[PDB]
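Asks: Please find one structure pasted underneath; my questions will follow.
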Amino acid sequence: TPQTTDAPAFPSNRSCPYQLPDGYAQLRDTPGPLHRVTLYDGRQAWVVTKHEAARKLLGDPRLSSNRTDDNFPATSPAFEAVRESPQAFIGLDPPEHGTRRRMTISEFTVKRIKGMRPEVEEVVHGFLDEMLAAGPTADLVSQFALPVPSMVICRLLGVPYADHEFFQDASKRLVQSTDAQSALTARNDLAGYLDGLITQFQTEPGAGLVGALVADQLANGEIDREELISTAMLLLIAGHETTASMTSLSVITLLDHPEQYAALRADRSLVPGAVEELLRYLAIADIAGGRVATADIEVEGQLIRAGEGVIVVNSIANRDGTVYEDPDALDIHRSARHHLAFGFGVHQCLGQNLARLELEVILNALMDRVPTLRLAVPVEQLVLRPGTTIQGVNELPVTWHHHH
Ligand code: HEM
Ligand SMILES: CCC(C)(C)C(=O)O[C@H]1C[C@@H](C)C=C2C=C[C@H](C)[C@H](CC[C@@H](O)C[C@@H](O)CC(=O)O)[C@H]21
């Protein structure tokens with residue numbers, strides 16, 4: 001019998017780091033904003049494949065972010081770790097979501113992020129000194145891409161960087177876990193570490209956002225101790241892994257487009273616009289759109305019923321040709337405005353401007369100090385993460401014109 005189905009398996013893995021999987025490109029090319037897929041357990045779900053409908057549904061209050069809902073579209077067995085756990089505000093709906101998010105916004109405002117630029121530049125150049133002094137070759141992930149945002153978010157959260165080896169390992173084991181067992185164990189490792197940190201800040205008040213939440217909201221019973229752990233865990237893990245993966249993939253992508261990398265190096269005013277285009281193009285968090293409908297929603301003839309899972313795939317929506325002409329082409333000179341790599345609505349990425357600053361400083365630093373940077377292995381030799389997690393590589397062997 002023929003094997004063609006009306007709801008293809010979802011998600012799919014990338015074979016090229018800066019191109020949609022073949023299964024996503026056909027979903028992008030089907031007409032209409034919605035299309036059925038099949039999750040890992042056999043459940044069917046909706047995916048959004050157009051930019052305007054993705055933007056409209058991300059702001060529709062009839063789509064809930066409640067992870068604990070039984071109908072929430074889980075995309076892997078490892079997802080049972082966050083469902084079975086107390087929720088941070090990413091999995092909350094209004095009004096409870098707003099009261100929790102307000103406790104954290106002070107550390108991510110524009111004026112606070114801009115003020116952090118001297119500190120971030122010191123952090124980037126510090127790890128660039130060490131990598132260049134150790135001689136080629138080098139793993140760009142473990143020696144630069146991961147340590148730089150790790151130290152920045154640790155200073156922002158109040159987490160001691162002296163323990164970086166522990167929680168970096170546990171954060172990997174959680175994000176790239178393939179079964180619920182290794183995911184549960186990694187999450188418990190981070191929870192146990194953070195709970196000890198909370199007790200530590202109750203004896204002597206600490207710094208950062210975690211120290212402030214312990215001395216203020218937790219002391220007044222406005223947040224549960226376990227809510228504080230999930231919130232701190234969310235910020236810690238999002239603070240490391242997203243920026244590290246954007247850096248690794250942005251380096252890979254720019255090295256495969258040397259004409260645009262040359263233009264970027266010649267005119268640094270293009271860096272902020274190239275970051276926006278890289279965010280649209282790469283879209284490393286395109287699974288970050290899971291929703292469950294609480295009421296019936298009509299979208300251009302199609303009907304989402306209450307209790308159905310919806311997955312807004314921002315990587316597909318960022319390749320909408322009616323918004324960005326020739327969407328599959330990298331183009332640092334294009335207007336990448338209104339892209340959905342950071343989401344949209346009340347759950348729009350809290351640390352989107354920290355990531356913009358981190359990537360801007362990092363790209364300028366690599367072009368200033370290692371302009372001869374190239375990949376020590378062919379791109380096809382690299383191992384990409386599957387579509388069930390944050391896009392990126394685990395290793396990135398690089399080399400350069402060395403001398404000292
Ligand atoms: C670097 C690339 C990044 C990308 C592509 C990205 C992407 C996203 C997306 C798409 C969402 C929406 C999730 C949803 O609607 O369910 C989101 C939310 C969020 N992100 Fe990011 N993010 C990045 C960096 C960061 C950083 C550096 C932080 C640091 C704290 C962060 C913290 C958060 C938080 C706390 C939320 C939840 C917002 C809310 O629920 O109100 N992200 N992110
Ligand atoms: C193992 C699955 C994994 C990768 C954590 C995940 O799919 O997340 C993704 C998808 C979606 C929620 C949005 C995301 C954007 C930024 C973050 C990095 C975020 C981590 C979500 C957070 O929920 C994970 C732990 O914090 C669990 C918890 O706090 O209960 C990430």
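Going from the start of the chain as shown, residues are counted 1 onward.
Any Cβ shown, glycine's included, is placed from N, Cα and C.
Annotations for this protein, taken from Swiss-Prot, read as follows:
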type    : residues                                    : note
BINDING : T75, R187, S230, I287                       : calciol binding site
BINDING : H97, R101, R291, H347, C349                 : heme binding site
MUTAGEN : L174 to A (Swiss-Prot position 180)         : Decrease of the hydroxylase activity for both 25-hydroxyvitamin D3 and 1-alpha-hydroxyvitamin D3
MUTAGEN : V175 to A (Swiss-Prot position 181)         : Decrease of the hydroxylase activity for both 25-hydroxyvitamin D3 and 1-alpha-hydroxyvitamin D3
MUTAGEN : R187 to A, Q or K (Swiss-Prot position 193) : Decrease of the hydroxylase activity
MUTAGEN : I287 to A (Swiss-Prot position 293)         : Slight increase of the hydroxylase activity
Asks: Going through the binding-site residues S230, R291, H347 in sequence order, which have a CB under 6 Å from an atom of ligand 2?
Replies: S230
Asks: Looking at the recorded positions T75, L174, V175, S230, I287, whose Cα is closest in space to that of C349 (heme binding site)?
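Replies: Out of the listed candidates, the nearest Cα belongs to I287.
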Asks: May I ask which of the mutagenesis positions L174, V175, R187, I287 is closest to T75 (calciol binding site) if we compare their C-alpha atoms?
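Replies: Nearest by Cα distance to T75 (calciol binding site): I287.
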Asks: For a quick check of packing: other C-beta atoms within 10 Å of the C-beta of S230 (calciol binding site), how many?
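Replies: There are 23 of them.
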Asks: Of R101, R291, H347, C349, listed as binding-site residues, which ones have a Cβ less than 6 Å away from ligand 1?
Replies: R101, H347, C349
Asks: Taking Cα atoms as reference points, rank the recorded positions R101, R187, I287 by distance from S230 (calciol binding site) and give the first.
Replies: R187
Asks: What whole-number Å value do you get for the CA-CA distance of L174 (mutagenesis position) and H97 (heme binding site)?
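Replies: That separation, Cα to Cα, works out to 24 Å.
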Asks: For the recorded positions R187, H347, which Cβ has the most other Cβ atoms within 10 Å, all shown protein chains included?
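Replies: Going through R187, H347 one by one, the largest Cβ count within 10 Å is at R187.
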Asks: Look up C349 (heme binding site) in the DSSP assignment and report helix, strand or coil.
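Replies: In the DSSP reduction, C349 (heme binding site) maps to coil.
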Asks: I'd like to know which of the recorded positions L174, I287, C349 has the most other Cβ atoms within 10 Å of its Cβ.
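Replies: The most densely surrounded of these recorded positions is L174.
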